[PDB]
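Sharing a structure here in structure tokens format.
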Amino acid sequence: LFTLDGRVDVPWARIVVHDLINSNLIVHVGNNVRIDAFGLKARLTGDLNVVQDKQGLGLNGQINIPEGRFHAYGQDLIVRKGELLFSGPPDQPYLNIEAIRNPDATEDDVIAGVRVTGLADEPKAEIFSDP
Amino acid sequence: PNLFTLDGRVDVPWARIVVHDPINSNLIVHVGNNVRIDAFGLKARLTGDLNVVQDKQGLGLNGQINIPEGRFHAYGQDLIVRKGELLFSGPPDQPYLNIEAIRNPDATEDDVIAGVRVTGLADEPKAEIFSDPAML
């Protein structure tokens, strides 16, 4: 069987989603990595230890969202803080995300702000009013 | 049915590759200064650049991998890689080879082999065995 261990740097990438064998890798997400997916347009940074063995894929580390905009479902929000903390299960990071109304938004009834926290399948969301 | 696209650049400053016994992407992979392979008697350091492109038709691989240093265990003997290049021109599992490896046969009158050179597509290569270390 083949194994691959190492360190990988991703200085730039573009990930878009359009509607219309064995490893241990440390992956460093560099300074021009952007995603456009599911209403989120964002820049991502961070570091992940990607372990793959017979049981499956493990992810440990942190992915951060230094800048982003979520525009979907009548809502236009600017990400003020965004962190995903992975502790093994790839589909279950801990979320800590804050976003506020885009003051340039054209839609009305856009929430003043939201915070989403907790494991991605047990999340909690706080929705704030304008003072 | 939704389309996933991935473009970008990947740098691999460190790696160890051991061999025991709808998505569109275009990636530039730069193989850096501490990438080594251990497989089938070959212990070698690798460098170079590969463009990996993937779409509905399949995977394509283009670029060049160099072997700046390596050794190869064949029969009871050891050969030191003097020059090594693999050229990828589309088919990922069929690079063009050009590899030269040498050993010293001069201790004994009988020992003849001074070098080996392997050239051609990886599935139908030619091997030249030389008694002069020169290969010219």
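Here, residue 1 is simply the first one shown, and the rest follow in order.
How was it done? The header gives X-ray crystallography, 1.9 Å.
Cβ atoms here come from the backbone N, Cα and C positions, even for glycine.
In case it's useful when we look at the structure, here is the feature table from Swiss-Prot:
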MUTAGEN   B:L46 to E (Swiss-Prot position 1049)  Can complement a tamB null-phenotype. Mutation does not affect the assembly of FimD. Does not affect interaction with TamA
MUTAGEN   B:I99 to R (Swiss-Prot position 1102)  Can only partly complement a tamB null-phenotype. Mutation significantly impairs the assembly of FimD. Does not affect interaction with TamA
Give me the Cα-Cα distance between B:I99 (mutagenesis position) and B:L46 (mutagenesis position), rounded to a whole Å.
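Distance between the two Cα atoms comes out at 13 Å.
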Return the whole-number Å distance between the Cα positions of B:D21 and B:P22, the residues flanking a gap of 29 unmodelled residues.
33
Give me the count of other Cβ atoms within 10 A of the Cβ belonging to B:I99 (mutagenesis position).
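Counting Cβ neighbours of B:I99 (mutagenesis position) within 10 Å gives 22.
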Using DSSP with the three-state reduction, classify B:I99 (mutagenesis position) as helix, strand or coil.
strand
